[PDB]
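Single-structure report; data block below.
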Amino acid sequence: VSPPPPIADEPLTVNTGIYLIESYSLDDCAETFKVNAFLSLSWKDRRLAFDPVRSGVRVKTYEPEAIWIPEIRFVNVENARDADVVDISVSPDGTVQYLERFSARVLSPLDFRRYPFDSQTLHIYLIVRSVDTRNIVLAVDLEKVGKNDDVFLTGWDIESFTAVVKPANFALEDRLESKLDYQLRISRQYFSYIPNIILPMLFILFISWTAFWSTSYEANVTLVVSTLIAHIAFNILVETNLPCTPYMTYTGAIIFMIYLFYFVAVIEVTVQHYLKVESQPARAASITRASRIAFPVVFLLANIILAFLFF
Amino acid sequence: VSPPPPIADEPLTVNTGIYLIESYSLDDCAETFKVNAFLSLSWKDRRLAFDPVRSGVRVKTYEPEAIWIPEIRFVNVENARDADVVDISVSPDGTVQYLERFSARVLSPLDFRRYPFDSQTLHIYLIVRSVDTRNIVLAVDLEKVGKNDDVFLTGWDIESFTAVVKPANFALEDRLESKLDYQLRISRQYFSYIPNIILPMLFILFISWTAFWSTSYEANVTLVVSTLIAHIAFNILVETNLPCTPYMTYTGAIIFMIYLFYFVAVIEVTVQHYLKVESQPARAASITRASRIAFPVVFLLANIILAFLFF
Amino acid sequence: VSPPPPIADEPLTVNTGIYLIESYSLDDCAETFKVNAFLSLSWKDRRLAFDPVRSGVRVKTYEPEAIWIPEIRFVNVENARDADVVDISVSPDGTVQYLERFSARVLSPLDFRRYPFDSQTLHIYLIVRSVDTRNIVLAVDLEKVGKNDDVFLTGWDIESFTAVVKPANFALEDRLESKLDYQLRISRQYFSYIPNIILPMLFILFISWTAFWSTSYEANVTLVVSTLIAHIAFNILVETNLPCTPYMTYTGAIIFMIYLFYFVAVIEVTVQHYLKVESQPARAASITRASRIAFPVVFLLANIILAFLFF
Amino acid sequence: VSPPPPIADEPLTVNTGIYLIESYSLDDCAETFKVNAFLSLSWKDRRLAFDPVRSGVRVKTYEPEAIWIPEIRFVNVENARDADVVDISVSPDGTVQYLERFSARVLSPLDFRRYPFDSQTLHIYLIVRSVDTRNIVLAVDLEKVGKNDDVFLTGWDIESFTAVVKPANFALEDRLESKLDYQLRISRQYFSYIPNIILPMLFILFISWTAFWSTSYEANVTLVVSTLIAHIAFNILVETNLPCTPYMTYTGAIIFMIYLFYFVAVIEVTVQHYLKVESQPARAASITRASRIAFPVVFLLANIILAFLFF
Amino acid sequence: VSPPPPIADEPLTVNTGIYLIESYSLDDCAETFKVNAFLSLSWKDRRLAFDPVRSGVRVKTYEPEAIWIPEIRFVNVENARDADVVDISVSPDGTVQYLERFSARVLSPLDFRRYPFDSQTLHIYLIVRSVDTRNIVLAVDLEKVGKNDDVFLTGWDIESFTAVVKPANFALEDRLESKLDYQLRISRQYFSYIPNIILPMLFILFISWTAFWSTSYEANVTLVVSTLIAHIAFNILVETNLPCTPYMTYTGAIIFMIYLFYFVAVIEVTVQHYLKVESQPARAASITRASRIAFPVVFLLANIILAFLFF
Ligand SMILES: [Cl-]
Ligand SMILES: [Cl-]
Ligand SMILES: [Cl-]
Ligand SMILES: [Cl-]
Ligand SMILES: [Cl-]
Ligand code: NA
């Protein structure tokens, strides 16, 4: 089999559609997600045309091997789609209607800047390369683009599944490539992060501040160093669920800034003790009394600055 | 091969049955489980009918390629099933009796709200797409739906394996589809969670309460802080075995509430010390004496409420 | 090809044998193990019979596609067996000698009750479904059941590889199934657990008992709490290497009981301090002196009782 | 099919090109990376020559099985590449233009000496083995070597993708082999390591140096030991993300040297206390006062040297 | 196709050779490694013989299906090797020269006794089963056994790749099997273990010994207990990367013995405090002064002894 010939000099229009059946395994570190969907292809092949009245059969059904099917591939897939051909239907006029069910691991980058209050646009790029005979061009049949209502992605809210109707036509290795952009819009469910990471992390920090109502250097050293230790664990815990980035993330900024607070609390605790030993507890008392106010405030303002910069 | 033609205008009824041989790998974080089962299909194809007299055979065996087999797929599978054909038998009226052995990774959501005292309903959805020639409809042959007695799922009690007899017929990509719902009912074996997570977590909390029978600020700070850090370990330990949810979980609620108790115990420990230093240990003594009773009581009440809200 | 016809009304006897070449990957959590073995099949097909005198060839060699081979499957395999056929030999009387080399992931439950002093019986179930023409029955050719001397399973002692000679014949989906039980007997190599888990865990416990020869509450508090946290690590470390069970394990019981000892030691440490503060160190001295004997004695007695219950 | 015949005694030139579509999964520990690219191949087979007048078509399209294709393999791949032929075009003279889309896990060693400020040269080696009939030689068509603009590798900056135009021709197992070297130049994005590992590690170190402004042995022991323990945590965390090397890495050197600082701080803390107990706090005061300066200075000097040695 | 017939009653000699292209993934816990190599096979098949004069070619090239190829398998592989036939060449005297490129996961046990100063001999066992027609025997063509210079195994030094020239012939299920032993000799790169595990572990131990120059029970308790806690981490960290063995390893012995040192240091610290409280610090002073010497000496001696027992 060879491609259908052009009536006039026109490129072949392959109408495409992706219908999500299942979406799963959004790996933040790998910046990948798995998808299970229907891929629909429609093009016209005059060689396959027939008479409806004469033939009696409204539609003719073919096996993939029997007819010419355009070679459609995904740009951003990790491991090549396992495809199932569901049906091939030919109209009297020669309009072919192809439908396959596929599953693929899609590689699509993520913006972690606003984590865990981030939204993402996942991309699925369809591509076709032109043949020497004729040029192939992709189009979106919006009637055949969608998703099942039950499509869920653990820890995410699925906003929309749409296609950018206009293909990106470009030359690559001296042949035309027609690229289509399917978009899955999702927003992270930040709920869990509040009682699991955010609040426990604030409690340990407030506990460190009780050292501002104590004169016991030994108790203070324990309060500040221990609580400090809990933070490293939280800091570490998160890095593990995140890939290295060239920029700072929201949670990353909060976590880093909290380190400075522990460092300064240690300084205060050290200063207060030093003065007490130098028999000047009135200076020490002033610093401790100030810190009670300054820490919470500065900390408070700084977060406002951070949230402002990040959102 | 093409579908069997309708005698009158009727849709083709494909009788289905799933018999579980094995169930394994229930991944809580992935919300998936693996299954190994028999899939039985039965439909009438008059074209294959024969007379037992002239043939001398009560049944006829065919190779899959030789005859028309309805394209049955699973909706909620991750990695498309690997199938083995066990046997294809044709009765004299042309009644086909198909049997395959398959294995598949099924994606079915889980409700973690009552963890680890939760029960789940796992779903296996069978589907068939109608062809242009005729409509294909699924039915359940309850005689061919079951499970082996030895079917086990590690850390779970297998309640039942049943099918919702009435299919969900609907349109998708301008063709009708007949969807069937097979249900595997399971309940979590919470036993382990008691000596592994629950009890150790209560012991560490109760240990923090000995600070209510001590005047030593340094010992108390050590008592609370140390006990506190262990809570974090458990809190983390659990969450790593569980996915992010938009709602609170029973264990999650208990764990979060326990953080508040440590926070308040730190406050009491701080308050008691402050008063002792301000040369007013009679006030301090009252608060500490109240704490010995209030903490346990409030804890008992709050837990009651939580269990009430969750069950 | 169709099954060999019965001379009289007899079922077809397929003689089976499994010869282990390799055993590996015993996953405790998954309750699975991987196996690489020879599968031998032997049955009589009279249609294949010949003359040795005139043919000049004692044995005739066939390709799988050329002859009828019984469909033998494994009941308990996690995933698809790679199968490669080494040889098919036909004796003059028509006795077929099939030999394949396979590899499979077998799912077989484990009893963790006596961990790490447990022994297990791994099962490999062979099965054959009877055809409409004739009934197929499995048999064990003990001559062709064995294992290579070099077969090893990391962290386990391989006791025996035997077959239960009598098949389990039963009806399933209105046809006879013939099931065979191959058994791999193994016992865990508990050596490592002594210097890695058991002894370190006892040392930390004994270190907490030094608090019985100290009057320093702050010191005692530190001893007991610090030692305590290490136990959680061991407790935690261990449980991660295990699946959740509906029962208590030996190690699990020891670990849980040790928590009670820390809890009571904290109580004693608290009591001793309280009395010392209430200016009654003679009562405190009696309790501490009793504790020095009592803890070890009880601990020892408790351990004996448990061992008794578990073995 | 056999190789095309020489027209003089010349070896067959297979022109090659690799165009990266996707690069992902750079595993530092495994020293591997996954790639998804186009493999272009061009050779001349005069046996495929045709007159466009007779055939109708200016360019002929063949299926891989139909014609002779040079056996091109990758030297440094983990499992055999996943390949799909995009197109096979033949021009009238018999010039074949082969295009396949492949994905492979490439094993290429990494130099960790400058981690996390290291750059790497990833290699992809193409190879062809000569036949007894004629010798096959590889060449680079620079017009068909490149990468998509959107090619990204998480945590890395992609510098260049080039080919060493001159093949490495050599004898192996009494036949000629033509090897080509494709190079992917990348440099690590060290940003994250600063707020995640480097800075937290320095803060904890400086927290320990506050022991130089304290006379409390008990507080100092807590400061130095506690802070010390966190270092082990960071030290360990880092090791996990790196493989064993026969050399010392930049981060590894910093981490190791920091251990010495804790060891010496413990000595100072011990010395200071010993003198204080021996009723000679004036000597102790001198050492502590020196330490306040020497530690930071020495540390600083040492880092410059190492920084210097490594770069 | 059938095997080449014997001229006299001789067994068929299949000359073998393995040439390593790549070595990777040495999994210590799994006791496996992955290999990518050339497998060369050579045997005489007289039926394939020809005259160079008549034929006009001095070599004949066949496709695998066309001729009889001996069924060579690997004994110790996890899954059946991924093989691609590179070439099949026939000399005029019926000498067949087969070449395939394969990749396989080899299961070969490791001796951890001297870890991390251990050397290993990895085995690759080639095997052939004799047919009813004739007996097959393996031989090593040393000219075709080798490895690429660039072959590396992360964290290991590759010593040699050789073959035991004499096969192990034996009966298995009443057929002769010819087994060959290919050996890959490797020695572990212990470098990393010194600054990563060994030295940090000695530093924490030495820090615990500073308790011998302190009278502060509370300070001492903190020193020993804290440091002890670091030891568990190292002990735990190590055991995670190593399988359970029925014998002690070198590192395992050092780690275990160090536990005894902490246990005895706790006893000394307890004893010293007890005497101090009983108003007898002169006895306490003697024990502490002895400990300063006895601990280091004993420790030193014990390792010498151990080093001796292990090497
Ligand atoms: Cl694709
Ligand atoms: Cl499916
Ligand atoms: Cl099977
Ligand atoms: Cl390859
Ligand atoms: Cl093999
Ligand atoms: Na302390």
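Heads up, chain A uses Swiss-Prot numbers, so what you see runs 47-357.
Method of determination (from the header): X-ray crystallography, 3.2 Å.
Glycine is treated like the rest: Cβ placed from N, Cα and C.
Swiss-Prot has this to say about the protein:
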MUTAGEN   A:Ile244 to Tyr  Marked gain of function, with a ten-fold shift of the proton dose-response curve towards lower concentrations
MUTAGEN   A:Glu264 to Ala  Decreases cation selectivity. Decreases the binding affinity of TEA and TBA. Nearly abolishes block by Cd(2+)
MUTAGEN   A:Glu264 to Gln or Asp  Decreases binding affinity of TBA
MUTAGEN   A:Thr268 to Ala  Increases the binding affinity of TBA. Weakens block by Cd(2+)
MUTAGEN   A:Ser272 to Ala  Increases the binding affinity of TBA
MUTAGEN   A:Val284 to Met  Displays an increased sensitivity to propofol but not to desflurane
MUTAGEN   A:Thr297 to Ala  Marked gain of function, with a ten-fold shift of the proton dose-response curve towards lower concentrations. Also shows slower apparent rate constants for activation and deactivation. Displays an increased sensitivity to propofol but a decreased sensitivity to desflurane
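Among the mutagenesis positions A:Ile244, A:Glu264, A:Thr268, A:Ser272, not one has a Cα within 10 Å of the Cα of A:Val284 (mutagenesis position). Those mutagenesis positions from A:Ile244, A:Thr268, A:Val284, A:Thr297 lying by chain D, with Cβ under 8 Å from one of its Cβ atoms, are A:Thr268.
In terms of C-alpha distance, the listed mutagenesis positions A:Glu264, A:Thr268, A:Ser272, A:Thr297 place A:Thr297 closest to A:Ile244 (mutagenesis position).
Proximity of A:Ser272 (mutagenesis position) to non-local residues of its own chain (separation of 6 or more, Cβ distance below 8 Å) is seen for none. Neighbour counts were taken at the CB atom with a 10 A radius for the mutagenesis positions A:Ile244, A:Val284; the maximum falls on A:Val284. The Cβ of A:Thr297 (mutagenesis position) lies under 8 Å from the Cβ of A:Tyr161, A:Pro162, A:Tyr239, A:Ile243, A:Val284, each on the same chain and at least six residues away in sequence.
Chain B has no C-beta under 8 angstroms from the C-beta of any of the mutagenesis positions A:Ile244, A:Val284, A:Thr297. When other Cβ atoms within 10 Å of the Cβ of A:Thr268 (mutagenesis position) are tallied across all protein chains shown, the result is 22. Among the mutagenesis positions A:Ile244, A:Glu264, A:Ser272, A:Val284, A:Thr297, not one has its Cβ under 6 Å from an atom of ligand 6.
All protein chains included, A:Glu264 (mutagenesis position) registers 21 other Cβ atoms within 10 Å of its own Cβ.
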